[PDB]
There are 2 protein chains.
Amino acid sequence: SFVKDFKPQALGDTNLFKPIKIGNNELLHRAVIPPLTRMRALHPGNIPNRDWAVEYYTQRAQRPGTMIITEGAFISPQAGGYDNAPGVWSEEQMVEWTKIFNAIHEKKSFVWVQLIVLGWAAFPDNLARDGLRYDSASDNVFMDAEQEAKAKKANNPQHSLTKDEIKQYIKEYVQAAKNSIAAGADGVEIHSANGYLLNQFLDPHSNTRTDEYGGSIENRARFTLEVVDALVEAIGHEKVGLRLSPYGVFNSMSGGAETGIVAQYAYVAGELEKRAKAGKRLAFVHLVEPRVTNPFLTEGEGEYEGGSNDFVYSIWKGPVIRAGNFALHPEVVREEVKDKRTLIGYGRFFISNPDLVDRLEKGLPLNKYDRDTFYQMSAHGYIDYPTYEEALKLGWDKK
Amino acid sequence: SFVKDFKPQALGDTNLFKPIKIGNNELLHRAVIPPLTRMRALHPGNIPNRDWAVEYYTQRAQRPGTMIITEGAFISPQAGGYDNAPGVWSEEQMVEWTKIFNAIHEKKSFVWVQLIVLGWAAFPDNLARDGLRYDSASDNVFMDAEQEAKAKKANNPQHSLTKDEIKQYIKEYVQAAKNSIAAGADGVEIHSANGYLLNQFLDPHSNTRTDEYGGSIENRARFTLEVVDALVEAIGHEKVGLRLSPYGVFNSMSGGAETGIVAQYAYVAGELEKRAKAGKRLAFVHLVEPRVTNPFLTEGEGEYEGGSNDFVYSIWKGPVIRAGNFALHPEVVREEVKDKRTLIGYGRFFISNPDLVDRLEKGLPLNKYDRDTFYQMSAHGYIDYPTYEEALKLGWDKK
Ligand SMILES: Cc1cc2nc3c(=O)[nH]c(=O)nc-3n(C[C@H](O)[C@H](O)[C@H](O)COP(=O)(O)O)c2cc1C
Ligand SMILES: Cc1cc2nc3c(=O)[nH]c(=O)nc-3n(C[C@H](O)[C@H](O)[C@H](O)COP(=O)(O)O)c2cc1C
Ligand SMILES: O=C1CCC=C1CO
Ligand SMILES: O=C1CCC=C1CO
Ligand SMILES: [Mg+2]
Ligand SMILES: [Mg+2]
Ligand SMILES: [Mg+2]
Ligand SMILES: [Mg+2]
């Protein structure tokens, strides 16, 4: 059914519908699909879903010139720990990704692979089963009591990475980025948000290290910036973006409660601008808004009102993608896109509306999403959400 | 005469005219006199002007409940280097300051002493004459070629402070703050802006140190925060404010050209909020706006459009005073004061309008200022600017 208490607004008269170039890609509008883990990849081997993934992405690529960022993809077995999220390290995986990229390109849209490394968000028992470590920045602070306990039970207690192990992850990021481009992707997004491994290094709660990778703003940003630099060198700055969530608390990050949090992220933004001024400007910075500090809370919940991402614009001078509770708030989007280098990521409502872009342009009702099928091994709630035309045929205008 | 091309706006219907408490002081409105060096102090001894200073401050205290921040005052001979700026280290000086504070209090207004230390902005020949060093953070970068050359000619080449010498300055800050309070001041403002000594430490252009006082964000902020902590301990957090100019370029600071500049100031703001949450909240943070990156350029010149101070509000949660080209822009003030913890500093137009607050409330014409007498040894252009009533009697409505 359609969202009941929503008053749509046509956004066709705003910059949301002005073309913009991101990296090598000529976008025809500025509604971006942010990375959305859906858990349809198959075990063993973390293989993108052989039955449904092409169709899922094809549907959501339907508006020409749409930028799509993939669900997070593991750079290596050690980077993983969810059996039904995909990877980008193996031939088996890349065969499926190539089909997905080809399908998106046939719709005249674009695709950027998000590269993820779980750190303490991984399931330690899955990792133990596969003979893998349970990794984080530190070994004396944990995501939660359940994760700590699971790790101990699995004889796999949380491990603080050595410098050599950090370097090994960097090698895997590089190879994953190369794999992605070779298979046809337009670029990659480095995930440094949402409390995954890179964020675990950025955040002083999760990073209690006393070596060069912790203990100061510059040290906490070191790993993230090393990944940025390694990927820029490997595949070019025009094929690399970075995702950050300054005010996020998901996966036990600090958010605004940490008085030093803005400084930590301002430093990262500054270092990206320094690289840009030196001739290597990333394609984009992607920010999760304080509008959504935890994406598994219903829209309007977990909204942090004590901080703004606006500071990033004083520092980084390139494109900025912003995501978080924008679908239900066209009045906010109308104001944000007045800035000519701002794009808007729509997550949950792109799950439920394959034709979201048309709906945004024309001010149409939105399909309600079904949270129960966000992570299911099913075509249901994945590829069977209707377009607006299909919804009318189903009588949703009268439900 | 009155400013010709100015269209005044009555601001009485805005928060500019709502009372607010700053430290121990119940302000009746939010128009603040920022620190304004006027060079009427007499040599020898850096003595506040025995003839005119009481009258100058009395005039500008005339609106009950006005917060006045004094012209910068040297904490010690070594902190100085301008013969006609006042100090707060000697009995002779404090005798005059006491008269000034008493006069301001008789008008039911308030007075905060700005404490300044010049560093590389000092005149090295004055310092040499008096047997004093020419100090800065570093010894291999200079304010400009003329200052470097003057220092060498005076056999007083710029000196990078030792840790012991930093500690000595801290002792002098503490004693200067004590002197100020004992003489009747309501509080002190620590000047860490405008390219003076503390700013010389904050800024990576002027601070090339490799010890604990340079080489990182935390290290560059160390001296400023040590002064904050020493003064909070000595006279209490409710009697201490801090002035910063993140985007300033005056006295050869970096401004927005330094990609790390926002992070540097965000760190300072975060450290103040951390102290506040731990029970020691400074009375205020005072920011110079990017509207004025150099206060000796005419209003509208040297305006940096690539940055905003708004980031500070995401971090520091106490009162914020903002200064820079606000007198000629009531339309901007009207928007800024919608934030309920924002005060507005009016500098140059408080020089020329002793009754500025009345003029702001009622939307009256403003007296033009005379830049030639900003730094003169004269009552002219100091205490002879008329109130609005006096200006009408002089026929300024018809000039
Ligand atoms: C089911 C689901 C899966 C997500 N997967 C990812 C992911 O793989 N990587 C990532 O960076 N963010 C992920 N997110 C966060 C979203 O990209 C987005 O920032 C968030 O949902 C807020 O935007 P929205 O209000 O438009 O949904 C996910 C969110 C949801 C609800
Ligand atoms: C003549 C003059 C003297 C000043 N003296 C000081 C000073 O002693 N300390 C300080 O922090 N700022 C000083 N400033 C900067 C002002 O406080 C203020 O930030 C600046 O003039 C911008 O505000 P405005 O546009 O309202 O004048 C001075 C400015 C002027 C023009
Ligand atoms: O980043 C996020 C938010 C929810 C899932 C991921 C990656 O697996
Ligand atoms: O801070 C400033 C700006 C002009 C003079 C000072 C202090 O002497
Ligand atoms: Mg151990
Ligand atoms: Mg169901
Ligand atoms: Mg020397
Ligand atoms: Mg003259």
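Using the numbering of Swiss-Prot, the residues shown for chain B are 2-400, in order.
For all residues, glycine too, the Cβ spot is worked out from N, Cα and C.
Record features (Swiss-Prot):
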- B:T38, B:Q115, B:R244, B:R349: FMN binding site (BINDING)
- B:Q115 to N: Strong reduction of substrate binding (MUTAGEN)
- B:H192 to N: Strong reduction of substrate binding. Reduced oxidation of NADPH (MUTAGEN)
- B:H192, B:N195, B:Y376: substrate binding site (BINDING)
- B:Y197 to F: Reduces oxidative half-reaction with 2-cyclohexenone 6-fold (MUTAGEN)
- B:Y197: active site, proton donor (ACT_SITE)
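Closest to B:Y376 (substrate binding site) in space, going by CA atoms and restricting to the recorded positions B:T38, B:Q115, B:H192, B:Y197, B:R349, is B:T38. When each of the recorded positions B:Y197, B:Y376 is scored by how many other Cβ atoms sit within 10 Å of its Cβ, B:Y376 comes out lowest. The number of other CB atoms found within 10 A of the CB of B:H192 (mutagenesis position), across every protein chain shown, is 28. Long-range Cβ contacts of B:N195 (substrate binding site) within its own chain (separation 6+, distance under 8 Å): B:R244, B:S246, B:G249, B:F251, B:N252, B:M254, B:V289, B:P296. Neighbour counts of Cβ atoms within 10 Å were compared across the binding-site residues B:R244, B:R349; the minimum falls on B:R349. Minimal Cβ crowding within 10 Å, among the recorded positions B:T38, B:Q115, is found at B:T38.
Residue annotation for FMN gives B:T38, B:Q115, B:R244, B:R349. The furthest Cα pair among them is separated by 17 Å. Comparing C-alpha positions, B:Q115 (mutagenesis position) sits nearest to B:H192 among the recorded positions B:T38, B:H192, B:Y197, B:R349. Under the DSSP three-state reduction, B:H192 (mutagenesis position) is assigned to strand. Note: the CA-CA distance between B:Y197 (mutagenesis position) and B:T38 (FMN binding site) rounds to 13 Å. B:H192 (mutagenesis position) sits 18 Å from B:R349 (FMN binding site), counting Cα to Cα. When the Cα positions of B:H192, B:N195, B:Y376 are compared pair by pair, the longest gap among these substrate-binding residues is 19 Å.
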